[PDB]
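Notes to accompany the following structure.
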Amino acid sequence: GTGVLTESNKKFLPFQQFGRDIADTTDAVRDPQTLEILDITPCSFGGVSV
Amino acid sequence: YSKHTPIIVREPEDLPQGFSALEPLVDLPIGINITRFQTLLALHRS
């Protein structure tokens, strides 16, 4: 996937790795190496009108 | 799964009415057909 990764203030439990929003999309994932929780925000999109 | 919460008062023996979620402790990857269960208590009667 693609998106901006930011340090999330989510209270991830020690046994939890992934994090989903109201839909089945990974909103946050724990780094497998440094054990850091990062938020997955989508890239900058939007509509265009002429 | 495991969970450890302290009760309020030593009232008559009964499960305290309340919602307490249990977080997983260990996930031992072992396969054995289990049909019976028995606890192990410490005698310590002296």
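What you see of chain A is 548-597, where the numbers are those given in Swiss-Prot.
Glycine is treated like the rest: Cβ placed from N, Cα and C.
According to Swiss-Prot, the natural variant A:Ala570 to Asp carries this note: In strain: Alpha/B.1.1.7.
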Checklist entry - According to DSSP, which kind of secondary structure is A:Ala570 (variant position) found in, if we only use helix, strand and coil? => result coil
Next on the checklist: Let me check the 10 A CB neighbour count of A:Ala570 (variant position). How many other CB atoms are there?
Outcome noted: 6
